[PDB]
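Visitor: The structure's right below; bear with me while I get my questions together.
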Amino acid sequence: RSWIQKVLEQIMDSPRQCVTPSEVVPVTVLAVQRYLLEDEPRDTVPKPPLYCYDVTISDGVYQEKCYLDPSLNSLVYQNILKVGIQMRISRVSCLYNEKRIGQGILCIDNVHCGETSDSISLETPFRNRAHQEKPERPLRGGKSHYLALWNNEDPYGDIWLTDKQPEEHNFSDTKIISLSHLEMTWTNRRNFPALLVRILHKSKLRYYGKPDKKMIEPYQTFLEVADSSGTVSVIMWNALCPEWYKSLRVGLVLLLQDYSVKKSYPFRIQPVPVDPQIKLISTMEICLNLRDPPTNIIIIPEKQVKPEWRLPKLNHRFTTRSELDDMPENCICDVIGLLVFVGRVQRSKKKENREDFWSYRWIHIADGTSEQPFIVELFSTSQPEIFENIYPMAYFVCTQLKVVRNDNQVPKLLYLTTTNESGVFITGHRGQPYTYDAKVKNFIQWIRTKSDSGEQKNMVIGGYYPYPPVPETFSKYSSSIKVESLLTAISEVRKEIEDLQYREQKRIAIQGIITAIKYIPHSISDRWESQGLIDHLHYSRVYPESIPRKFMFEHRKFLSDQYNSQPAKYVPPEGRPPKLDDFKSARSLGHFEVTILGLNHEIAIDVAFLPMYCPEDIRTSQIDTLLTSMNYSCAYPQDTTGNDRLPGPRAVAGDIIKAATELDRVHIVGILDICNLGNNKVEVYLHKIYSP
Amino acid sequence: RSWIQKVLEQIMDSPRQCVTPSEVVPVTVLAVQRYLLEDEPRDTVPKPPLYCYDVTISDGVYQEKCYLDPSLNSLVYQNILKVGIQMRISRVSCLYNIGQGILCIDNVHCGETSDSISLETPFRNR
DNA sequence: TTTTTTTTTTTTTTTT
């Protein structure tokens, strides 16, 4: 009948025994989720992975949610095991969950992941109805839940509800006190009366679920609510977060009752609000645990709000690029404008935990006050629905952005970062949610005027955008690398490329001589050489996803899904999609295949030089040298004219070849960005060839 | 000019939500007088003090009588807020318990004995 | 980061 049924019937009566399936039939992956790997023995020297995965392989007849043996998590770290792929299970085992009444669970123990399936059916029935329970939960554990596939700060699954609506709680005889009242009297108040607070800042989710400790929904969010003049950092615990997080927005008047008051956490950093007149109560913090009756948190509509009392309004620090030009090192600010660039979902390993990762994506916000965008570093703000789907041609507003500057290098690094309390939103056509702000009105007027002028901005999506520009002073580049082996070995590049996980980024420096360079037109000589080694690396491959693509609104879902994070569950294509190549490339000049010879003429490597500067840059000398990959603007050409009377990109080609030819035997320290685009595809691109 | 004048006008202009004095200058206490605390809820678990005091500061230009917050009654219980000592207010409100107002002291930093206490400064409010 | 339930409080004014 089906492979699933046959294997399950074959292995049902032998729990915790590994049997090769009687028949090996390719099965389509229809979903891949990630959850904590508790209940495993942490006594083994190779501590089992902090997370395990569940894969919903689907046969022609049924699809039965299986369990991936944690030893196979390598196939998911590299994204080799993705949704829509065909794999051939080689080893299976049966495990029974002792905290649930149900049938056996198939335990995948060895796979041979192949390629994307030709036909994926999302309507195949579920063999075991238990797997079809609407509040989807992991196969193992009693009250477990699925986390987001890659990062841990993004809500995922059905445990996250959005059903909360305003409620009209009568204030007839409700004892409401002020935050300062608790501040002065919270160690003597046996009972803590009700409160009427308003949200000012909502923080990003935080998962504190360790594998050994037994906790349910280890989710914790810090909300800076302010009742009257006072403000405290309320913190929701346990399973309260996945019942109120997707519903509570900044500016909702909450009525908190049956709460707890304690001492401020020692490592807590309460953010200063926009208004300085308020009192920042930083000695005690209100903890909201899930009380049996659902009266602890009640939100009252604005109509029920009474100006008779004083409630701190939600203010903002909207700033333009011109203002940012003078803003100091660290000054939290809000930004708004028309998105003009979207990066990729890069992942940086957390120092706190080498297993967890962040999910950031470089974006550019355009305004009328400057010719450069804000260049925001957008981390995951626990808003996957917006974060993943943002595209250039739209209005984007991000709040609580911290300035970051670096004058050590000539191209001042004036960019922003997303703090813990940073939120993301896409404003309406007129800017309805933020229309009240004056800067918002100015931005909307600018967009309307420019559109009425028949003008469009150069919109780019995804690509290879290493925003951080390596300085021109190799000494400063080394200084930034404090005893971290700034110059990676010529033979270690293989291992470093083998260490990156899905969409991981890392910057290293190599020492060598320019073996040769062949110009690759994006579409005056075409090739040149400088002139038997121990071994050579063939890493000069530029993938189609690496080339930035001009944005076309007609095809926006396709473009946004080609640079997003890999989906957890399958979604059939809505028709026959286009091809990424048919979209024009935002780059104005082609790449190169610079080959590097080792200092000890023993190891060689092939790397790709993908410059971002336009011919306008090499004419105006906005770049550092002809061997750099980023221009001082670090912004894709504004297309003020599209094509100018300047030396054509074909002329800049050949010119770069001869510029490299100048560095015939010169000892150089090139900075080579290395990233793993997914599957086994890995990119190694040049950034800057430091020369003496 | 006069510190009390500036504080009064500031709390009148900006919302009177325990306005923090924009500028803090040492002020000399000229009198501390007590009376019963009538017209109070007296229903909070931490029952309010039975008596309250009305300090009489002097900034060198005018002397204004200010109603001390009952929360700061310990400073007078311990004789830390006496005549002569020059203090520094840090919070101020504008109570109406109305004609003009009642400059309230919500916080204070009692200092050292003053050497220039003047009994000649006229009352700003008659 | 986690973390719940319970209560305790005595005393000198008004007459119209």
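By Swiss-Prot numbering, chain A shows 43-565, 676-683, 691-851, in order.
Header says: electron microscopy, 4.0 Å.
Note that Cβ sites are derived from N, Cα and C of the backbone, with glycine treated the same way.
Relevant sequence annotations retrieved from Swiss-Prot are reproduced here:
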- A:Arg240 to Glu: Decreased binding to single-stranded DNA; when associated with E-248; 252-E--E-256; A-279; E-304; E-310 and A-327 (MUTAGEN)
- A:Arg248 to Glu: Decreased binding to single-stranded DNA; when associated with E-240; 252-E--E-256; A-279; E-304; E-310 and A-327 (MUTAGEN)
- A:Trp279 to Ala: Decreased binding to single-stranded DNA; when associated with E-240; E-248; 252-E--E-256; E-304; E-310 and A-327 (MUTAGEN)
- A:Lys304 to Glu: Decreased binding to single-stranded DNA; when associated with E-240; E-248; 252-E--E-256; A-279; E-310 and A-327 (MUTAGEN)
- A:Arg310 to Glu: Decreased binding to single-stranded DNA; when associated with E-240; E-248; 252-E--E-256; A-279; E-304 and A-327 (MUTAGEN)
- A:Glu327 to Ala: Decreased binding to single-stranded DNA; when associated with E-240; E-248; 252-E--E-256; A-279; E-304 and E-310 (MUTAGEN)
Visitor: If you measure from the Cα of A:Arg310 (mutagenesis position), which of the mutagenesis positions A:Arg240, A:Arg248, A:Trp279, A:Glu327 is the nearest?
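Guide: In terms of Cα distance, A:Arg310 (mutagenesis position) lies closest to A:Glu327.
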Visitor: What is the Cβ neighbour count of A:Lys304 (mutagenesis position) at a 10 Å cut-off, with all protein chains included?
Guide: 11
Visitor: Which one is it, among the mutagenesis positions A:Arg248, A:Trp279, A:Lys304, A:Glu327, that lies nearest to A:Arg240 (mutagenesis position) by Cα separation?
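Guide: Considering only the listed mutagenesis positions, the nearest one is A:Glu327.
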Visitor: Given mutagenesis positions A:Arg248, A:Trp279, A:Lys304, A:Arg310, which are under 8 Å from chain B when comparing Cβ atoms?
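Guide: Sorted by position along the sequence, the hits amount to none.
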Visitor: Give me the Cα-Cα distance between A:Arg248 (mutagenesis position) and A:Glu327 (mutagenesis position), rounded to a whole Å.
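Guide: Here the two Cα atoms lie 17 Å apart.
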Visitor: Let me spell it out: for each of the mutagenesis positions (A:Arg248, A:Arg310), count the other Cβ atoms within 10 Å of that residue's Cβ, using every protein chain shown. Which one has the most?
Guide: A:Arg248
Visitor: I'd like the number of other C-beta atoms within 10 A of the C-beta of A:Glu327 (mutagenesis position), please.
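Guide: Total other Cβ atoms inside 10 Å, all chains included: 19.
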Visitor: Would you mind reading off the Cα separation of A:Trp279 (mutagenesis position) from A:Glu327 (mutagenesis position), to the nearest angstrom?
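Guide: Just about 13 Å between their Cα atoms.
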Visitor: Across all the protein chains here, work out how many other Cβ atoms are within 10 Å of the Cβ of A:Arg240 (mutagenesis position).
Guide: 21
Visitor: In angstrom units, rounded to an integer, how far apart are the Cα atoms of A:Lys304 (mutagenesis position) and A:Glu327 (mutagenesis position)?
Guide: 6
Visitor: Quick check: in three-state DSSP terms, what is A:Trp279 (mutagenesis position)?
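Guide: For A:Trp279 (mutagenesis position) - judged by DSSP and reduced to three states - the answer is coil.
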